[PDB]
Amino acid sequence: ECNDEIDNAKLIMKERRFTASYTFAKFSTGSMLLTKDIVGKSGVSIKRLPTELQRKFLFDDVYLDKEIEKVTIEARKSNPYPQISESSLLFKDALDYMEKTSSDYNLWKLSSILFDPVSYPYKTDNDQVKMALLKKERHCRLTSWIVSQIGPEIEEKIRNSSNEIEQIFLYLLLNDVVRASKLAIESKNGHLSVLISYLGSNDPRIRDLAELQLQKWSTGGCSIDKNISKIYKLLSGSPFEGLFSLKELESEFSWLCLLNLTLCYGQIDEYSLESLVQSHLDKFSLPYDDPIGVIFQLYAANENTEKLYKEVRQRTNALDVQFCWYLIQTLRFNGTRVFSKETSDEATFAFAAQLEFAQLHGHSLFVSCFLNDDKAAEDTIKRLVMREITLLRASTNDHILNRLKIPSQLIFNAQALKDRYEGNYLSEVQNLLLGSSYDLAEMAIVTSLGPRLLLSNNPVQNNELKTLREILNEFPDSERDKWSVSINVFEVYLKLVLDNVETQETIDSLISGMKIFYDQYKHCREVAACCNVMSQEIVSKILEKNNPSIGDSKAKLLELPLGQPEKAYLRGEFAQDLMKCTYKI
Amino acid sequence: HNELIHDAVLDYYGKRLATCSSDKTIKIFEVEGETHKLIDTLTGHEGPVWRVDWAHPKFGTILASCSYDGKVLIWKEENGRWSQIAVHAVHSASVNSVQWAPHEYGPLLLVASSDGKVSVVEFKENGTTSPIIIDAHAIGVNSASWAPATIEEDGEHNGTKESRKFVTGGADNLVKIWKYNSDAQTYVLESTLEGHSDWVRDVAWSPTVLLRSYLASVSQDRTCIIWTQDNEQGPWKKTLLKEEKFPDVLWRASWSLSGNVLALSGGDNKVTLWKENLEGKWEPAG
């Protein structure tokens, strides 16, 4: 037989279109994939690749604590679920967590200068002086910064050049204007000093110098050198589209250096800081694979961020999901550069996924809040609260996080869902009451675990039984007759027995109701055993206050269910009782 | 131990994991990644364990399991130990899938048989379900799952149209969704999306939506079609995860909890991870 089920197994697999090894691809709570193995359990030979995150600060909760005291959790009134709509984030909240040689440092630092104002310590006389100087300020800082980054490169070349003239040129691609002059005097060159004194300004006069001096030279002369005539092109206001093109200079000096040239000299005060970077793009575009270069392009292209974003994206561009998420949210809700309430949602999912897979649970919840769409914001909040809140209680900084403005109700209900799994039905019911779900918490004592304050209660003093009673005096009585129909049976029971409200009508009302009640939870576990206790108590309670000894209440005793000793006792006692009557002469 | 792990899922507290094997046992395990503490064994079925699933917490932690017997024998820990709390058998012909519905959809139990029939019942502790069946495909249903999320009917009466949506996948290369109707006999079929030349294998809907609903319909034609529903209620348009035949025999294709990160289990024991690219098409993240 055993050998002949090998063969059957094989046929069953082939006809149902299975072959080879079965592998799967179900995402776990760690979000790695578990594939078959020899010593194979659910997962073996993990074919999950490392997380795409590797930014310092994302693995630091020190970062996460800090960002609670920036922007603060809030929800719409449209959906009462978190849907953050203010920002109090800047691009100066991480700058020291990564190196200062790194492109990551450069990316966060640059963005605050570009898009956000760099304010003055005072307030100007007119607002066009306010605003003009504000942009010029951003620009000033930028221009020097670029020079520091490009620094070592230019310096290297200055060192390796042992020609005076050549060193003199190399300096001007920095802001070494000072010292450029200094070397020129010493090396017996007047001509270089004169042109150097004019650096740091551009004018219609200066344009005029550049075009004419070139024409007179390459006509009346025998013609000036290739690179001198290239300089004339930078000063007339078109070096790359100029008659001598500097586009060849990419091939020796970075796209940022090339950008530097137009930015310091050409079209400075005939342009705003915005339009000025754009002009350089029209003369020579920067490479698309630069993460940090793309930023300039976005600023420059103005509120055509969307259009460019899709274009650049379709021409090779790498950016981190942390970066896309943080950028789109801050700028829109600072009103410095508006974004759509759609590009924001795309970015919120992307970073939030990477964070779960990284094993960052606080981070992944925070991020998610900045989601827009009443449904979506809803959807997401629910899910991540539900799956465990033990790690929302892990520290005191995770307490202030989740308790800030994420409805208390959600916290309590999550606890109950976890508690169903634990077999913690006792605490379950309590947490459902608090999560404002009076009807749900009814179901957890009557459909999953009968009251332990009517089973394990001590009958001697009934101390646990009246805890049952008193905690329904702590639960709504302003809206009682909309959630009590299993709990109510408990209520009428408790008032009749505890407090001694023995009325014939009260007795009947409970018994007729309790027949139905018995008839759907005489087969639920625990609940069934508690019904028998209840019955023993009610029967006992009637003798104890005086048995009314009518036909109908005799009836009542048998209409409420009886146990094995009880049905035998009644028949036993009735003959003895008769005997006793006939006893005395 | 097991030389072959067919498929294996997790609960909704992420402390337990249930392994579908092929030696007829459902091994309940405790999830600690690669290592597991085997706590239980439930042998009691005929042939390969095709599918098991865990209940959404608010209708137990019930574990409904199907094998080649063509029956769902439901197990439930009553007393801290496994026993049989139910049995089903309205369709026998091998039950392929066996799913529990979202919290709002109820304790609905999705049965999908290879006789071209599909049951949809309710789990009761007082008993009674009304037997409602609707015919999906004709050559069988090799996987079934559950539609995204419940909708809202407005007006004065909610839960009218759409509502609980059932998504199936037969062996006749046809993938489509439903719309629970109450005014036209059987579930009025939506639109037949024929884009398959070999039998449909696994179907998963994305619990992450933007402005379109994603439906990864895998097939044995070595491609996965991604059905982008335009504006979520528009038509279903052709969007291709790969245009070409992979040299991998694809099986499952299940989405992540957040994100449109999709894992596709290749025949060479390599689970590629796909993200949507710079265009509307997909490129691998790994």
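Following Swiss-Prot, chain B residues are numbered 8-293, in order.
For all residues, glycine too, the Cβ spot is worked out from N, Cα and C.
The note that Swiss-Prot attaches to the published mutagenesis B:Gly176 to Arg is: Leads to mislocalization of NPCs and overproliferation of the nuclear and ER membranes at 34 degrees Celsius. In sequence order, B:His144, B:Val148, B:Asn149, B:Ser150, B:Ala151, B:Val182, B:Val207, B:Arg208, B:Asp209, B:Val210, B:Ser224 are the residues of the chain that are 6 or more apart from B:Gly176 (mutagenesis position) and have a CB within less than 8 Å of its CB. Look at B:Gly176 (mutagenesis position): DSSP puts it in a strand.
Looking at Swiss-Prot, the entry for mutagenesis of B:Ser224 to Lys says: Growth inhibited above 30 degrees Celsius. Its Cβ placed at the centre, B:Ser224 (mutagenesis position) has 25 other Cβ atoms within 10 Å.
The Cβ of B:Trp262 (mutagenesis position) lies under 8 Å from the Cβ of B:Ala211, B:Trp212, B:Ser213, B:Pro214, B:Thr215, B:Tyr221, B:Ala223, B:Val268, B:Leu269, B:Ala270, each of these being in the same chain and 6 or more residues away along the sequence. According to Swiss-Prot, the experimentally introduced change B:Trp262 to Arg is described as follows: Growth inhibited above 30 degrees Celsius.
B:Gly266 (mutagenesis position) falls within neither a helix nor a strand when secondary structure is assigned with DSSP, and so counts as coil. The Cβ neighbour count for B:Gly266 (mutagenesis position), using a 10 Å radius and every protein chain shown, is 22. B:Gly266 to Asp appears in Swiss-Prot as a mutagenesis experiment; the accompanying note says: Growth inhibited above 34 degrees Celsius.
The subset of mutagenesis positions B:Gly176, B:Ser224, B:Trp262, B:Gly266 lying near chain A, with Cβ atoms under 8 Å apart, consists of B:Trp262, B:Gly266.
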